[PDB]
Structure formats: C-alpha cells, structure tokens
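> Structure in structure tokens, see below.
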Amino acid sequence: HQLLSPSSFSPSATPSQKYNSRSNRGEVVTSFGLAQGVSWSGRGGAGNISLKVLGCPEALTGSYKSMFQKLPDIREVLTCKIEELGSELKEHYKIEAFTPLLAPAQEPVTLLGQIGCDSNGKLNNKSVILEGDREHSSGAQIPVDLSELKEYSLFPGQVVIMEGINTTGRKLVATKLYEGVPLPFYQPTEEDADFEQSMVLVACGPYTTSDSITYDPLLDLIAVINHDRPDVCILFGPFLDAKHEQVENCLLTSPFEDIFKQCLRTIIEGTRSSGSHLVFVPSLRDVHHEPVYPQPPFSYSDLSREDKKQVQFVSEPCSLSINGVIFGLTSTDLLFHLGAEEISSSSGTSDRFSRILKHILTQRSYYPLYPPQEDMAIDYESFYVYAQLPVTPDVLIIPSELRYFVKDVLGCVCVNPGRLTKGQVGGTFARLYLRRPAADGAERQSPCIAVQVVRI
Amino acid sequence: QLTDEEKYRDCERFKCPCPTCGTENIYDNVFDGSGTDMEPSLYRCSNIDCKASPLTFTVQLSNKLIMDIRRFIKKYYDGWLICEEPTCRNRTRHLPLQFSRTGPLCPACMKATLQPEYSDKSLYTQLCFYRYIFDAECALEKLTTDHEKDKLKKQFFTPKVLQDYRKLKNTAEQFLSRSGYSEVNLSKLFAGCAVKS
Amino acid sequence: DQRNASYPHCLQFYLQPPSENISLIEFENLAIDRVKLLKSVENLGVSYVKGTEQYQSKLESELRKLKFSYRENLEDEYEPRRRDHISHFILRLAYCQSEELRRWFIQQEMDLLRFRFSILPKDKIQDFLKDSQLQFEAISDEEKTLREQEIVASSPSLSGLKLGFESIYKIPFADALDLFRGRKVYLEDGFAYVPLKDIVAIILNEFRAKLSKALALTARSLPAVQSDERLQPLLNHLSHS
Amino acid sequence: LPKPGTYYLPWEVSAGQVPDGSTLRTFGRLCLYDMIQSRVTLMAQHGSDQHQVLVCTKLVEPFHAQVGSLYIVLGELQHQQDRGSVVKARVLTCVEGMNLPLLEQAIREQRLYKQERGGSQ
C-alpha cells in the first residue's frame, strides 16, 4: 500500500538492496534514564494531548518580505543583542561599570564585547579580536591575548565579559572569563500536571537512500508507528532533499509541489490508523520552499476535516509545548557548525559536546554563531523577532550528522537521534517517555524519564 | 526610457540542456531570430539533428528555473563586502560595527567604506528577467503589425502553448510576489507628521 | 466598517496621512494621474470663467476619466477616495521644494476643493463641516435685527431685505480676507458678519489654504531624509517634468 | 564677529556650570528629533549616569537626523523659564567613530596648559 508512487515520478527508481539486506532491526543502541524494564506502548492518540506554540509573543505563521536587507538594520540588531545580554550579565554578577575599549588604564578593567576573528580562516588562540558594543565603545576592535588564561571556550559571535589590564588601549591581556547565566526554567500549571503519562516518537530525514526514490525507510517508519501506536509523532525534513542526485540534475518528471503533496498524503493516510498526532518541521534542504532562516510553516490545502485535529504544521525553529513540557525543535546542524568553528583550552579531559550544548543554552538564541556558515541564509529582522528562546526547555531535540547521543546539560535533556538514513544504509530514531513528577520534591525533577534510540 | 535589452543587459541568460540530445539551449527572448524566422524559443531544439520539441519538457524547465532562482537567492544572502579602496580590495563577510557618516569602515585600511558585492537591485532585475522571457502575451502585444500577430497566433501560438508559457511565467512570479524591494511602507514615509497621527 | 469610516465624505481636508503599504507601480501611476488632473484643472480654469456649465461639465468629465472621487454614491466609492488621498499626499511630498511650486500647488488644490464643495448638497455641507475641526458661531436673532441695515448695505450677495431665513456668522477679521479685501462684508470691532453661503465658501477655502501651507512647510523638513535609491528618479522627473 | 566656542564636557553643561550667553561646543549621542518644534535631545554617558543636552535647531534645517550617532553642537546657551537650558545651534556636524577618550585627554591637556601659562600673571 505504498501510496507514494516512485514509478510515477521518474522511471529510474532502483531500490538499494543494501537497506533491504539489513538484519539488526529493533536493536536499541543506547538508552538513558529509567529505560530498563519498561515496555514502550502508548494510547495511540486516544487520550488527552495538548499542543501549543511559545517563544516570541508573535509566533511565526505566515511569510514575510525577504529579499531586502540594509546594513543599519543588521548593526542595530547586533548592538541590541550585545547590549541586552551584557546588561543581564552585569546585573546578575553585580559589576560596577564597563570601561571603554579604547581607554587606557594601569588598573584591571571589565570590558564587554563580542568574540570575533580578524581573518577569514578558522579561529585560533592568536587571532582573536574583541568587538565592543556601540554605546560603550563605539564598536571598537582590540586584539586579545589568552596566554594568562587558565581556562576558556570561545567561538565567533559569542558575548563575553572579560577582565584584564589594558595599559596602552590597543591590546588586552586576559585574566578572567565569566560564565554564562542560563534562563530560568518553565513553571508548570495545574492543567500541565493533569496529564498522567504519554510517549513521543521523533525522527529526522532524509527518508530515502542516495540512489533511489522508493522512500522505503518512510514506509518502515509508518509501519513502526502503526505497530507502536504512539501519542505524538514529530517528523523532521527534508522530505524532498535538494542534495539528492536525481533532483540536482532535474530528472524528475513531476512538479516538486505535487510530489511533496503526494508524500504528505501517503504519510497521513498511512498513519491515520494509529490515530496519533503529527507535526512537520520544515528544513532548509527542501527544494520547494524558501531558503531563508527562520522558515514559515508548510502549506497543504487538501486536508480533511478529521485530519486537521491530528495534523499540524509548525515553523522552523519552534518551541512546542506538550502536556506542559517545553520542547526545543530545530533542524539545523548546530553541533557540526559549532564543533567546526570552536577553540578552547582545558587542563584535563572534557566533553566537547557538553561544552557546545552549554554554549547553546547560555547564549539565549537558537543560532548563536555569527557569521553563519557559508551555506546558510538568515533574515536578521525575522531572526531577531522569531528565533529567541523564551525559557530553558525541559527537553531539547537537535538532529545532527554526528554520532547519536542522549545527554543532560544544566538540567535540560539533549537528544540527537540522528539521520534516519546514512548513505545507503539505515539510521536511527528515538522514543521519549514523559511522566509528570511529584511536586513535593525539593528541586524541580526532569519530566523526561526514559529515552531510547532505536535502530530502524 | 531604458529599453528591455538595455535594462536586462547584465542578467545571466537561462540555460537548459535538452533531455534528449543533451545539448544546452540558451534562452534570451521569447522569439529567436529576426525577420521571417518568427518562432518560439521553446518550439525547436538548438541541434538540427535533434527533433525533440522543448515544449515537451515543461516540468524539467520549471524544475531548473526553481533551482536557478534558489541558487541566486542563496548567493545574494551570503553578503560579501568589498572595500572601495583600489589599493585595499578587502573582501570579507564580517560586518564591522564601527560605522561612519556614509557606511561601514573597512578594518584593513580604515580609510574607505565597504560596499555589497551583490546588491538587491541586481537580484530583483534578475528575477524580473526570468519572468520577462516567459511572457508571451507581452511579446505578442509588442508586435507592430496586427496581421503578423494574428498570423503568429494562428500558426504557432495554440492555447496549450500559451498555457505552458503562463505556467513558466507563474513559476517565477511566485518568487517575485515576496520581494520587499517592490513594496513601499507609507507609514515610515510619512512618519514626520503627527498632528493627525 | 473600516471602508466607510476611512472615507465617509467626498470632501476632505487631508489631515490623516495614509498608513498602508502599496506597490511602486501604483505609486508612480497615482502621482502621474494627480499631476495630470491638476494641470487639466488649471487649464480649464484659465480657458473658461469659473462657474458656468461647460467648465463644470468638462471638469466632471476629466475627474471621471482619471478614476477619482467627485460625486456622492452609496456604493463602491472606497477606491476613488483612497486614490485621491494617496495621490494628494504623494504630490505634496513631491511639491515642497520652492515657493513657486508651493504657491501653484496650493492654488490648484484650492480650486479643486472649491469645485467639489460647490457640487455638494446642503446637509452634506453641514455634515462635512461637523466632521472637520472647524466650529462656527451663529449670532442670535436679536443681534441680527440689531445690525440688519448695515449688513444689507454691505450686501454680501444679499439684495432686498433678504436677511430673513438666514444665519449670520461671527468670525475674526483675519479669516475673511477674500470678502474683507473688496468691501463685501460688514466689519465691527474686529469681527465680520457673513451670510451662510459666503461664509462657508470663503472661510473653508481660507482655512484650507492656511492648513495646507503650514503642513507643506512642515513636510519641507522631510526630504532631507529621502536618500532612498528608489523614488528618486520619480521625484526628479516630476519636479521638472 | 561671534564669540569663540570653548569646549565643555556634557556633565559640566548639564550641571549648570556655564553662565548665560556663553558660547560653548559640546558633544553627545542623538536620541530624538521632534520635527514639529525642531528640538533635538542628546545624552553622553559618564560612568553609570546619563546627562541630557537640549538643542534647538531652528537655524540648521533642513536636516538629516541619524539616531544613535555622535554629534558636535556649536551655539549659544540660553536659560528658559521651564525648559531649563537649551543651546541654539549655529553649526551641527555629524561625527561617527570619534575616539572620545582621546578628545577628553586633549581637552584636559589644553586646559592644563592654559592654566600653566596663566600662572605667570
């Protein structure tokens, strides 16, 4: 019952026999929490589920005028971000005043600025320049020396508060580096704790191999969802990858929008039997969508009345609330970019992934890196409006090309199920368990209890 | 006062390989040739040996057009800045925060001002060009003699050809209906008057 | 009902600036249409004598051709009034450089408003006066009979004891300049007594002239910020077309 | 010939240390431009406190106002009944990216040399 018809799109669909030759199906590579002795079963959407969108006071719902940018707007956005973060840090840390960058002095001073690189290459411990805020330093630049710093962790576009001695006003010798202050957690309400138990499935694209348009992994995932009967299903893009070999050469014989609509119809009609909730998160690799971050939601006007209550489309990125548990959804490969563009020094062994996740959490932004990667487009007004973290999410989801992992950083669970397909072989997806903890505990208990990364 | 040829002088011409013979077909106008050779650019392939009608490849042409438009949009949004100083020519993506009376100050020489490498005007002109070469109605209306227009409509421009041209034109008009370069905000224009809001 | 609330009357004083977003092509077309209408109004005024029938008929035809708002209909007049409003504001932006251009623009606008007012029904005149900020004062009947002979002698378009069934208005002498100039109104201790028709016509024209002059002077300080690369060829071409 | 424009720091002008009618030249960051009354408000940040300078610009219009840019104002100070003190600008030029600490150091050096030269009489 493959509603999607690869033969109807292109006459050159040859399935990858390697994927069909797999034999390690159902293997749980890794787990976390109370995942031992617990069977994974849900109500199949027959219970009570609440979905909401939070974040900016105006959630992204429609498109916007895009192909028009001016430098003063970008400068204003950057200055406002730097000033707000610096003011919050100063108020939290009880600092007296910020010395201007170009003012020389013989005594230790506290400065505020943005970490940047003076060259077009990667950052290193010898080419770091601090760029201060407009109000306090008129956007001046001054090289920074980290030879006297015991520990540090920097990437371009990071807002830091540094203390040191600036004798000449043209070079600063580092002596300290304040740590980021995470946002406060969400406060549950009476209705949030009313939900007893539910579990959520998460998967990310692409849904095909590198040599076929059969979408066999999509059918396997649909069958898995039907068998398991989960509560809420969240599927990431891209649904029609623009890096596919067939799509790049324009060998498809059908319009992109029609193919995407057929795929959506296939998914919805396959998952109707389970009765769960579906959420679709757009990605920048879709070939029939605007390549600008943030991204307006998907459009599909052929929905049935019943399917409206079970099929939902959200923006990219989106902060989704499920039964009072805040989720952080983003399809961008933040971890890969940050790892490629990060430098640090440690006196002992440390986890790079934990450091990157902590930097993401403490920057109060979904894309703290600046300048962005060479293959990304950002609309800075829309980015400043619709891409801000409201609060620290209880559960954070971020697919990436790196190795799958489940980690707890600063009380926020980070899950990276990874791609569903890796070249011509199957990948992995994840399943989450959500139980509201008792309110009699001394400290806030993590609602997420069990997470399993299941091979597909 | 500028003509169509002068207005779109710097626009990159659309090129699509013929699926049958593989040879590319450079498109620059609705009609190719002058004089007695009034023929749609999609009617015949460049290769005389090739007999495949390019009009049969409407879906492939639309897909290639979408890919090209996406590539141009991504190219514009990269934001490359080049120093105006002839002796500096600094090329960077990092926008300096130390502005001046005119624009950003180049950190390499500290005497000149950076300029965008690919301005929004060029991108809008490119999109308008990609709409222009697939508008058969305007091309027919531009014909001086009505008898020649009627003859061309009868011999070649069947309603299906007009529908295909409309589809191709809509493929670019969809992107063109989101640009902020063709939408004036009167609220900011008349923000200086507050006697009556 | 935003449509009728925004544009309830054909006559306007052009106080509220527009606040919506429009495309560039419509902007240019509106500017060109209003400049053509102004030139046609000037030519019609110069060629004929103000009033008559042929002049007003040709003006009505010109207004109808350029899809503007001149008459009063209960259905589908949002578009002409909106076009008139936006085009007038664009022309005001384009015509605030020199004294001569300001004088010409004010003259043409005053003539157009005078015609549109002359083609209006009486209750519509009262409603339009109420809608705008002007408030007038009517003297009592005792005062009216106390100064009947002087008003009749001045004869502000009144002949043969026609003071009856009329309302006499009291206004400062600095606002009745048109009538005050050529001994067509009775002046007493700093006030002018005017019959209804003359007071509405002349005082509305004068107040509109003063308000338009003040607002154009205010808008003169704006184009120092009009460094936009767009709208610049249009403004330059329209300045000395 | 107008009186010379001596330098004055914003926190000296805002503290009422300048007599009426004195000609002064100060600096600050633009914040507002009320076109109806042609009034411009400037602040300069000293430490953790903000001081304001009001400038009437009736003699320099038309004007291109940029919010958030440094300005240098030359004019005569006038005391008003309710609006405090307002500077009637004669020349108002836009400077962006000036090294402010260098300017203050130069001002103090000039004042010190003037005091030293005046100490012999």
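Numbering of chain C is taken from Swiss-Prot, so the residues present carry the numbers 16-256, in order.
Cβ coordinates are placed from backbone N, Cα and C, and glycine is handled just like the others.
Pasting the relevant annotations from Swiss-Prot:
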MUTAGEN   C:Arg97 to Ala  Decreases primase affinity for POLA1 by 10-fold
MUTAGEN   C:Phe104 to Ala  Decreases primase affinity for POLA1 by 40-fold
MUTAGEN   C:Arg107 to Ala  Decreases primase affinity for POLA1 by 30-fold
MUTAGEN   C:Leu108 to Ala  Decreases primase affinity for POLA1 by 40-fold
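I'd like to know what surrounds each of these features in this structure.
Following the DSSP three-state reduction, the secondary structure of C:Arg97 (mutagenesis position) is helix.
Close to C:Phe104 (mutagenesis position) in the fold, though at least 6 residues off in sequence, lie C:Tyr29, C:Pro32, C:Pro33, each with a CB less than 8 Å from its CB.
DSSP assigns C:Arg107 (mutagenesis position) to a helix.
Counting only residues at least six positions away in the same chain, the Cβ atoms of C:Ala234, C:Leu237, C:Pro238, C:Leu250 sit under 8 Å from the Cβ of C:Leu108 (mutagenesis position).
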> Under 8 Å Cβ-Cβ to chain B, which of the mutagenesis positions C:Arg97, C:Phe104, C:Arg107?
C:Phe104
> Once near-sequence residues are set aside, which residues in the chain of C:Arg107 (mutagenesis position), 6 or more away, have Cβ atoms under 8 Å from its Cβ?
C:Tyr29, C:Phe120, C:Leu230, C:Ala231, C:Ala234
> Non-local Cβ contacts of C:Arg97 (mutagenesis position) (under 8 Å, 6 or more apart, same chain)?
C:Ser21, C:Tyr22
